[PDB]
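Enquirer: Below: one structure in structure tokens.
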Amino acid sequence: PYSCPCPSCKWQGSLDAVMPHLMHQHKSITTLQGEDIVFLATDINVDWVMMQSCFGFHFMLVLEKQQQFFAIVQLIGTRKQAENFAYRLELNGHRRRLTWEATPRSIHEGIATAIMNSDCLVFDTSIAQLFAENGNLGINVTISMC
Amino acid sequence: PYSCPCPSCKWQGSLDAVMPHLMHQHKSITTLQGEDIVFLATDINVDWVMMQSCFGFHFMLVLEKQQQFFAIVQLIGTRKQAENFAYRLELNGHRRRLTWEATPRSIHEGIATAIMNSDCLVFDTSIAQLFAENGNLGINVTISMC
Amino acid sequence: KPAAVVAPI
Amino acid sequence: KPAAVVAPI
Ligand SMILES: [Zn+2]
Ligand SMILES: [Zn+2]
């Protein structure tokens, strides 16, 4: 049984019920259509969440500040479905580029475990400041099939 | 006046005298010819140093463990010369890839300043363990002209 | 590319 | 690619 993928919600249910749940009860999460997008997180001085829609699926994009930053992508779907994708997270700044590429986690795997193992893009504040505008950080997120 | 680029040497001199110095007095630093190489650092549980030779120049490749790891590339040359290059550092592991791309520092800039600003590839032990064999970490280093 | 401007929770 | 096997200082 699947739990709410948003990084104060104690909702549980089927996999097919996840998207309806997010749409009705978390109306404030923005969704973007496209396989190559910019996740522009504002005021990095905390969780930011959006959804990216492509290849007929929805991916939850999360940036968390615990200081260190963790950026991760998770498929609203099964592990089997997730294994058909690759995601890329890129920070770009003045003649510097940091890139992280992996298989998206299923929401069943959650992101606590991936975060605790630094299995995602991990960067600290000095780095965040370095790629960021005025406390705004643009992450280029690209999803592809394999 | 240039100081010894090796991460206990208090040598100082001209830029033209740097390479002769490294060759005579730091005979244990390995040099590899090629623009796309693997810097295989052993026993990551500290500094590792090698040199990469390409485009008619020598680049100092450094991995330091302070735990966090810092990987950086520095041109044995001037800032003006360094601005004609781009370097890429890539860790590759099971369906995960971390990449850092930037302009190499001149040795006059040193690497203490770049390291302290996390202006290089920065990854922590859990990540190091993740890309590493049995306490051995392969860094793919690629240098290109721009 | 499309961009989403995202505020913090 | 050529590889260098590097020991720690
Ligand atoms: Zn919920
Ligand atoms: Zn020396």
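Here chain D follows Swiss-Prot, giving residues 59-67 in order.
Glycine residues also receive a Cβ, built from the backbone N, Cα and C atoms like all the rest.
Pulled these from Swiss-Prot:
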type	residues	note
MUTAGEN	D:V64 to N	Abolishes interaction with SIAH1; when associated with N-66
MUTAGEN	D:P66 to N	Abolishes interaction with SIAH1; when associated with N-64
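Give me the lay of the land around each of these features.
Expert: Its Cβ placed at the centre, D:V64 (mutagenesis position) has 22 other Cβ atoms within 10 Å.
Secondary structure at D:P66 (mutagenesis position), as computed by DSSP, is coil. In the shown protein chains, 14 other C-beta atoms lie within 10 A of the C-beta of D:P66 (mutagenesis position).
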